[PDB]
Amino acid sequence: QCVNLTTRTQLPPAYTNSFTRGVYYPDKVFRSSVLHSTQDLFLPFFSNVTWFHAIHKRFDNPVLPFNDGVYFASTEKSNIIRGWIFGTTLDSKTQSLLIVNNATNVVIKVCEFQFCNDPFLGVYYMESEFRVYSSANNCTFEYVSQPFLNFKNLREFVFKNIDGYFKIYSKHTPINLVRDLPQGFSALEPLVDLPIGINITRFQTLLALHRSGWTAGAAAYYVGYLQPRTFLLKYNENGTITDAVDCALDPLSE
Amino acid sequence: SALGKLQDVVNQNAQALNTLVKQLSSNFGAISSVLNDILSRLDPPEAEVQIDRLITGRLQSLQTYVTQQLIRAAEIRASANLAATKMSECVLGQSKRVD
Amino acid sequence: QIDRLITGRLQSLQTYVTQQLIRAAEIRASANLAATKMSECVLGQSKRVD
Amino acid sequence: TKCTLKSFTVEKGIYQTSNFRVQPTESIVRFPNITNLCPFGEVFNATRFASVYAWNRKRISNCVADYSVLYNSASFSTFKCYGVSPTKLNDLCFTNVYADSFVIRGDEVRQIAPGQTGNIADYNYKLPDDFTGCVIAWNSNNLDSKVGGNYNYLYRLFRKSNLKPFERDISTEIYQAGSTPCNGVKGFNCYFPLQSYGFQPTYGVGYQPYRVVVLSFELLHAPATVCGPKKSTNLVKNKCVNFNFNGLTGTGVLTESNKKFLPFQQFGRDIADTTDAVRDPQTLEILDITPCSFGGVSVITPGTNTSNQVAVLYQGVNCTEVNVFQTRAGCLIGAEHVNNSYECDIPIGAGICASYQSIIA
Amino acid sequence: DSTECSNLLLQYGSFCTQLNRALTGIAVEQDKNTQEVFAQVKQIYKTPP
Amino acid sequence: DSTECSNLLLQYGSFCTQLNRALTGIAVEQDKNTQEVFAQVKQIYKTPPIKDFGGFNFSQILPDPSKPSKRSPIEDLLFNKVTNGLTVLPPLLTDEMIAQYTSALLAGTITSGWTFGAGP
Ligand SMILES: *[C@@H]1O[C@H](CO)[C@@H](O[C@@H]2O[C@H](CO)[C@@H](O)[C@H](O)[C@H]2NC(C)=O)[C@H](O)[C@H]1NC(C)=O
Ligand SMILES: *[C@@H]1O[C@H](CO)[C@@H](O[C@@H]2O[C@H](CO)[C@@H](O)[C@H](O)[C@H]2NC(C)=O)[C@H](O)[C@H]1NC(C)=O
Ligand SMILES: *[C@@H]1O[C@H](CO)[C@@H](O)[C@H](O)[C@H]1NC(C)=O
Ligand SMILES: *[C@@H]1O[C@H](CO)[C@@H](O)[C@H](O)[C@H]1NC(C)=O
Ligand SMILES: *[C@@H]1O[C@H](CO)[C@@H](O)[C@H](O)[C@H]1NC(C)=O
Ligand SMILES: *[C@@H]1O[C@H](CO)[C@@H](O)[C@H](O)[C@H]1NC(C)=O
Ligand SMILES: *[C@@H]1O[C@H](CO)[C@@H](O)[C@H](O)[C@H]1NC(C)=O
Ligand SMILES: *[C@@H]1O[C@H](CO)[C@@H](O)[C@H](O)[C@H]1NC(C)=O
Ligand SMILES: *[C@@H]1O[C@H](CO)[C@@H](O)[C@H](O)[C@H]1NC(C)=O
């Protein structure tokens, strides 16, 4: 089942500053009271991060490129954002990745889904609406896990695909800022490593409608793109990354 | 920065040791920098070549480290000879030498 | 072939740096002597013979 | 010392002659705890099996597959593995496991093999020539045979062409052996493809029902995740052992650690990128990896003109890891420590000197 | 300007950093030598006319 | 610990012996340097218990009895202000003995002037 959403309001997507966000732990190695230089796919400091809104009538589900990796930030309250779609053609011709977080558990499936133009979930005012794909024929990987998830919650995720390995990094942050990304530093812990082994060039954000037509709950998300670069990370006495330096940002940090 | 001269020597020696230890992580053109990985992954005819590349790289690193250690030893020996001269002429007597 | 060129050029550069450091030590010794002569012969009268 | 100095006369002094290495004694191979077993109970211990034509295929992924339980069972008559040996199955790792289950006759078990021929291979279940996996068969006359005759198991007797490998044909279309069209009626020259095996308990061993499970192991370019369980040698602490923790190997002394790791972190590195801390996979505890003791071995002797007595200094080595005296320089064996202070004759280090009067330090 | 050569050169480690550091030390040492020899007075004295 | 690596390393000859000999020469040279600088007196001179030097105060350079290290306040400040087959050999002269040598030199130059450097 697929449903076209024809009540959207036309507005250009916004842009804002990344500040010092998007830093994740590059590996599973403990380091204490040290300064470590690492070359990896990172989000540049103070970069231009694309801003999308969900407000009522804005419902931002465009088609975005994946490139080398995607940083996904979410200023979220009341649990609208539910999952992601990864793939190349997003149809039954190629093989695509599904990540969903419904009311019970987190499901990851690698199948050839015939995706809808507007994939979505729904909450009735209980969850009783799911319209993401019309078919699933060849499934290779399934993984059921625990639930990952004024704006009160900040969700940071990093999705990378290197050597057939899908690295998902996550961080949950209590915030009380109304509109934009708070300025500060928070290192993203690694959440899961998935052996999907598929080509990914395009991705989709999955949202949830609120029904009482449809109404979009207040949410905002940010999409940034990873580039191969070097960071200098500072590890404290407790092994937590507390500060970072972008090696190619300005001559002082260089 | 009053005691920079001693701290410079301490920093140089520690930095030389850190560089010498760090040079083990380099493969020097071999498939890996770990000897066990080469010995467990390859047959001895090609593992001999890979181990030879690691040996020549590490030996070059060690010879380089010894060379700057000898040069720094000469510099420290000159400084120590000067210090012994100052101890003999300034502390154990009164020196007429200007400055 | 590039590896052979790299090892040859790296050996040449290391050799050049090695004699540069040795000559730097010699020039530093000569400069220390020159500073001693400036302090003791120009800024005062020296009783040291020759 | 004479060998090192290339002389038969040794002048009084201390001579560094050799090196000491605390040799490794045991091997500790700790990998993760055995959890998430693969659902082998729902394949082998199933209450009913499928026919050879509509053979059941179960795809087994993302779990731990213990194959030694199957190999060491006495309940299986055939455990013939093609393309791999059963001993290394419990070590190797595969991307997916295909468990095909069906029932055939006793005389038809030989046809479940690469390169064979017969009704089962041509029309019912075909194995490829390049097949990697195991064929497991056992007698099931107790379950699948009844006194009246069990007609629930069928086989495809005809088809125009032979099956491709790992093909399933569940079509019930009337086989045309002649030029005349069947038109859906099983008349002259037109027969029904699926025929039952009337399994009765009083049958011969070549006609009794045999449940066959074929496990197909393939390696694809994705990272292989269905790995056989590894074992865990009993952890030994405070000794120089060869440790292998989750594929990270080395040699060291594993002692208790006060470093509090974050839950996602497993290994620990210092400034010089050497592994000095590690987390045990079985029990979530932090262990410090101290490198095994290595030290210079120096010989302290007077002149050979005076005496042949010598003392041995192990530099930077504690005396419990080798007239034994502990110095800050290392462990000195063969010298009697005295409380008197004299001039330095043979320098040892850290304010310690040796002299001959026996050898005193 | 060869990228492949630089990629192969990265396999040898921090030799280039060592050579640059040694040359930088020599370069600052020359200036220190000139300061030690000539800059021994903090007053610029002049002769009478 | 690789036996094959050591067997291949033996083909290159006595490079390792040369490097060990050079490092040993440097290590003994450091001790010789410390002997040359600090051990210039064979008598350990001590200051009198009464510090009556005609108004001259040497408390900042004489050893402090309150400190276990027997260092001067200046020396204590100086010590506070300075912060795979590799081994570090300890120096032959420890810090307290070097401090004792400096204390002997200070006591000689305070109580005897330059006479102790040229004889009794
Ligand atoms: C929702 O809208 C999309 C976009 O118009 C529809 O996708 C189109 O489907 C028609 C089918 O006749 C194709 O010819 C178009 O090329 C499609 N366009 C795109 C951009 O994919 C989709 O079918 C609509 N959903 C439903 C249920 O009608
Ligand atoms: C010599 O100098 C020392 C240090 O300047 C004097 O010690 C000080 O004495 C006063 C008075 O007793 C104290 O308040 C200070 O705290 C002391 N300073 C230190 C660093 O201990 C000492 O009195 C002077 N005179 C003699 C004769 O020793
Ligand atoms: C971000 O990009 C938009 C256009 O893509 C541009 O108008 C805006 O100025 C950019 N922001 C910054 C801070 O460069
Ligand atoms: C969540 O998804 C899983 C997998 O599709 C499903 O089994 C479960 O019932 C779903 N829960 C809800 C509340 O929809
Ligand atoms: C994928 O599905 C299609 C249709 O279901 C099928 O024809 C094709 O063989 C399948 N491919 C794989 C690799 O399973
Ligand atoms: C992945 O897909 C993109 C576009 O579909 C293509 O350009 C690229 O070559 C593909 N890569 C692989 C490894 O298949
Ligand atoms: C590290 O943890 C300790 C408690 O174990 C805490 O007292 C200390 O403040 C922490 N340090 C930082 C920088 O958070
Ligand atoms: C299946 O049944 C047999 C006989 O009761 C039993 O020994 C075995 O443990 C069961 N499970 C498997 C996986 O074979
Ligand atoms: C591993 O299993 C042992 C029992 O064999 C148990 O005591 C221990 O708690 C387990 N550890 C983890 C991390 O599950």
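Chain D is numbered as in Swiss-Prot; the shown residues are, in order, 299-620, 641-675, 691-694.
Method reported for this entry: electron microscopy, 2.6 Å.
Just so it is clear, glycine is given a Cβ too, placed from its N, Cα and C backbone atoms.
D:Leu368 to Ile appears in Swiss-Prot as a known natural variant, with the remark: In strain: Omicron/XBB.1.5, Omicron/EG.5.1. With a 10 A radius on its CB, D:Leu368 (variant position) counts 20 other CB atoms from all the protein chains.
Among the natural variants in Swiss-Prot, D:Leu452 to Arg has the note: In strain: Delta/B.1.617.2, Epsilon/B.1.427/B.1.429, Kappa/B.1.617.1, Lambda/C.37, 19B/501Y, Omicron/BA.4, Omicron/BA.5, Omicron/BQ.1.1; Contributes to cellular immunity evasion and increases infectivity. The residue drawn here is the original one. Counting every protein chain shown, the number of other Cβ atoms lying within 10 Å of the Cβ of D:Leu452 (variant position) is 18.
According to Swiss-Prot, the mutagenesis experiment D:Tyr453 to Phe carries this note: Decreased HLA binding to NF9 epitope. Increased binding affinity to human ACE2. Less than 8 angstroms from the CB of D:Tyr453 (mutagenesis position) sit D:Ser349, D:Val350, D:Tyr351, D:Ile402, D:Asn417, D:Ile418, D:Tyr421, D:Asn422, D:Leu492, D:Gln493, D:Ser494, D:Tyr495, each of them six or more residues away in the same chain.
Record note (Swiss-Prot) on the mutagenesis of D:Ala475 to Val: Increased resistance to neutralizing antibodies. In three-state terms derived from DSSP, D:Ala475 (mutagenesis position) belongs to neither a helical nor a strand segment and is classed as coil.
For D:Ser477 (variant position), no same-chain residue that is 6 or more apart in sequence has a Cβ closer than 8 Å to its Cβ. Listed in Swiss-Prot is the natural variant D:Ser477 to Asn, annotated as follows: In strain: 20A.EU2, Iota/B.1.526, Omicron/BA.1, Omicron/BA.2, Omicron/BA.2.12.1, Omicron/BA.2.75, Omicron/BA.4, Omicron/BA.5, Omicron/BQ.1.1, Omicron/XBB.1.5, Omicron/EG.5.1.
A coil conformation is recorded for D:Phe486 (variant position) in the three-state DSSP classification, outside any helix or strand. Sequence-distant neighbours of D:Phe486 (variant position) (same chain, 6+ residues apart, CB-CB distance under 8 A): D:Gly476, D:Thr478. One entry in Swiss-Prot concerns the natural variant D:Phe486 to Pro. Its note says: In strain: Omicron/XBB.1.5, Omicron/EG.5.1.
Quoting Swiss-Prot on the natural variant D:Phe490 to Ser: In strain: Lambda/C.37, Omicron/BQ.1.1, Omicron/XBB.1.5, Omicron/EG.5.1. D:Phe490 (variant position) counts 13 other C-beta atoms within 10 Å of its own C-beta, drawing on all protein chains shown.
In this structure, D:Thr547 (variant position) is part of a beta strand by DSSP. In Swiss-Prot, a natural variant is listed as D:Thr547 to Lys, annotated with the note In strain: Omicron/BA.1.
Annotation of the natural variant D:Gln613 to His in Swiss-Prot: In strain: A23.1; the original residue is retained in the structure shown. The Cβ of D:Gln613 (variant position) lies under 8 Å from the Cβ of D:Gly593, D:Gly594, D:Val595, D:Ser596, D:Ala647, D:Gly648, each on the same chain and at least six residues away in sequence.
Cβ neighbours of D:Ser673 (mutagenesis position) (same chain, under 8 Å, six or more residues apart in sequence): D:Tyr660, D:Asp663, D:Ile664, D:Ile692, D:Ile693. Under the DSSP three-state reduction, D:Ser673 (mutagenesis position) is assigned to strand. According to Swiss-Prot, the experimentally introduced change D:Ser673 to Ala is described as follows: No effect on O-glycosylation by host GALNT1.
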Spatial neighbours, same chain, of D:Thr547 (variant position) - Cβ under 8 Å, 6+ residues apart: D:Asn540, D:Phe541
Residues from D:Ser477, D:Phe486, D:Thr547 facing chain B - variant positions, CB under 8 A: D:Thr547
Filtered D:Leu368, D:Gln613, D:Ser673 - recorded positions with C-beta under 8 A from chain F: D:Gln613
Residue among recorded positions D:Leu368, D:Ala475, D:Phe490 with Cα closest to the Cα of D:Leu452 (variant position): D:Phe490
Collapsed DSSP category at D:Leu368 (variant position): helix
Pairwise CA distance, D:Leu368 (variant position) versus D:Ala475 (mutagenesis position), rounded so that it is a whole Å: 43
Rounded inter-Cα distance in Å - D:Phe490 (variant position), D:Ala475 (mutagenesis position): 11
